[PDB]
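Chemist: Quick one: this structure, given as structure tokens, is what I'll be asking you about.
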Amino acid sequence: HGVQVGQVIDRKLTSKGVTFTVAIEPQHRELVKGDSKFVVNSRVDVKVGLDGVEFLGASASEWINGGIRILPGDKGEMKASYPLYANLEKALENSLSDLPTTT
Amino acid sequence: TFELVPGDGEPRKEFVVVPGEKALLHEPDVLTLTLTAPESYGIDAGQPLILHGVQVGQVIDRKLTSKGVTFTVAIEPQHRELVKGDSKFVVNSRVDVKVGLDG
């Protein structure tokens, strides 16, 4: 919600991909609500058009800050691993793959 | 540097020192307001309050709750009479650009 509640501790590169270990302060520990989402805010996206022009990803303060945005949830059990989504649209669609599934 | 602001009343020999951030909060006349928002909108605790292009106040602090974000702000007594309580507060921390054929 625009407020810094944590900090990325470390990053490791493996064969499968990249694993980030992050920490959340105890003050906002109760607001995590484990059934939540994490979104990348380190890249800016600009879309232009005749009627729809948008500037997503990160604002100027968000671009100079960077980091990970947290989309909170309602009720969860705080599982260990979490996925990281490339952009907002994929997070909303709950799609963790570039190509959508065939139907 | 210790700065002295004289007052009036019975003489005293003990004082409580407040930081410079809270200096406006401890003035004899000051208008303290609490305003809520679902998002921080990138507003810190040192941002000013602007009326007609003139700074008339200063944001004192920001707190994050479950419902949202609450800002406590202060208005100087000089412009206390110009507040006119049935008033509105608008975010000025983000810029918006709308393009079009004519507008």
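Swiss-Prot numbering applies to chain A: residues 414-516, in that order.
For this deposited structure, the header notes the method as electron microscopy, 3.5 Å.
Cβ from N, Cα, C; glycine included.
According to Swiss-Prot, the protein has these features:
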- A:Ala473 to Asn: Loss of activity (MUTAGEN)
- A:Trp476 to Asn: Loss of activity (MUTAGEN)
- A:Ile477 to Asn: Loss of activity (MUTAGEN)
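For each feature listed, report its degree of burial, its nearest neighbours and the pertinent distances within the displayed model.
Modeler: Secondary structure at A:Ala473 (mutagenesis position), taken from DSSP and collapsed to helix, strand or coil, is helix. Same-chain residues at least 6 positions away in sequence with a Cβ under 8 Å from that of A:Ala473 (mutagenesis position) are not found in this chain.
There are 13 other CB atoms within 10 A of the CB of A:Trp476 (mutagenesis position), with all protein chains counted.
Its own atom aside, the Cβ of A:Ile477 (mutagenesis position) has 8 Cβ atoms within 10 angstroms in the protein chains shown.
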